[PDB]
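Q: Before we start, here is the structure in question, set down as structure tokens.
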Amino acid sequence: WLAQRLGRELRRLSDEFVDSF
Amino acid sequence: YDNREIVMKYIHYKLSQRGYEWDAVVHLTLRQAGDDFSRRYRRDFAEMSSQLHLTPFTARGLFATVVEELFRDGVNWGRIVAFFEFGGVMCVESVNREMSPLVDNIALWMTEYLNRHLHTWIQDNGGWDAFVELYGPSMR
Ligand code: NI
Ligand code: NI
Ligand code: NI
């Protein structure tokens, strides 16, 4: 299910990214 | 800040980077943050873009499902940057696929989500000024 997958990956990436600030 | 203006200027920049001219410190910080994010996750964005298969039939449900999943258990500034970059992906795919009217819809959807879903979190966490402060050390 494409959109659910995209949102989950974006969430993971987001949380990694904000840690990099 | 005017969230519609933030959306409109952001989308205009994502599209201008693709050679498309769309007749519509916070802006510049968001601009660099979103670019840093999609550069960092270039392979992931390439894969997302290739599976979007965007059509007017699917656009609204794609947008709503991705965004609901992205904020499923809450909000932070990285997830807000991701929200903007995902909206940018949908807009670039729209013009690439000769579906440029969808850009107007996507901008409306993004403005409605920022104003009516993310507003109370943004306000409770220092507003856009807090984002500028947090990402400032990463600028330039
Ligand atoms: Ni990672
Ligand atoms: Ni322009
Ligand atoms: Ni709503």
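For chain B, we keep the numbers from Swiss-Prot: what you see runs 9-32, 92-207, in order.
Method reported for this entry: X-ray crystallography, 1.7 Å.
Cβ coordinates are placed from backbone N, Cα and C, and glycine is handled just like the others.
Take a look at what Swiss-Prot says about it:
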- B:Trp144 to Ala: Loss of BAX-binding and of anti-apoptotic activity; when associated with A-145 and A146 (MUTAGEN)
- B:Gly145 to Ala: Loss of BAX-binding and of anti-apoptotic activity. No effect on NLRP1-induced IL1B release, nor on homodimerization. Loss of BAX-binding and of anti-apoptotic activity; when associated with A-145 and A146 (MUTAGEN)
- B:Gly145 to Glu: Loss of BAX-binding and of anti-apoptotic activity. No effect on homodimerization (MUTAGEN)
- B:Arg146 to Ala: Loss of BAX-binding and of anti-apoptotic activity; when associated with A-144 and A145 (MUTAGEN)
- B:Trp188 to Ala: Loss of BAX-binding and of anti-apoptotic activity. No effect on homodimerization (MUTAGEN)
- B:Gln190 to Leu: Partial loss of BAX-binding and 50% decrease in anti-apoptotic activity; when associated with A-191 and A-192. No effect on homodimerization; when associated with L-190 and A-191 (MUTAGEN)
- B:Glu200 to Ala: Partial loss of BAX-binding and 50% decrease in anti-apoptotic activity (MUTAGEN)
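Buried or exposed, and what's around them? Tell me for each listed feature.
A: Mapped onto three states, the DSSP output places B:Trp144 (mutagenesis position) in helix.
A simple way to gauge crowding: the CB of B:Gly145 (mutagenesis position) has 23 other CB atoms within 10 angstroms, across all the protein chains here.
A 10 Å cutoff on Cβ-Cβ distances gives B:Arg146 (mutagenesis position) a total of 24 other Cβ atoms nearby, all chains included.
Taking Cβ-Cβ distances under 8 Å and a sequence gap of 6 or more within the same chain, the neighbours of B:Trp188 (mutagenesis position) are B:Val142.
Over all protein chains present, the Cβ of B:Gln190 (mutagenesis position) has 10 other Cβ atoms lying within 10 Å.
Long-range Cβ neighbours of B:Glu200 (mutagenesis position) (same chain, at least 6 residues apart, Cβ-Cβ under 8 Å): B:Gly193.
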Q: How far is it from B:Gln190 (mutagenesis position) to B:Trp144 (mutagenesis position), counting Cα to Cα, in Å?
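A: So the alpha carbons of B:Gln190 (mutagenesis position) and B:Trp144 (mutagenesis position) sit roughly 12 Å from each other.
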Q: Looking only at Cβ atoms, how many others are within 10 Å of the one on B:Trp144 (mutagenesis position)?
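A: Cβ-Cβ neighbours of B:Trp144 (mutagenesis position) within 10 Å number 20.
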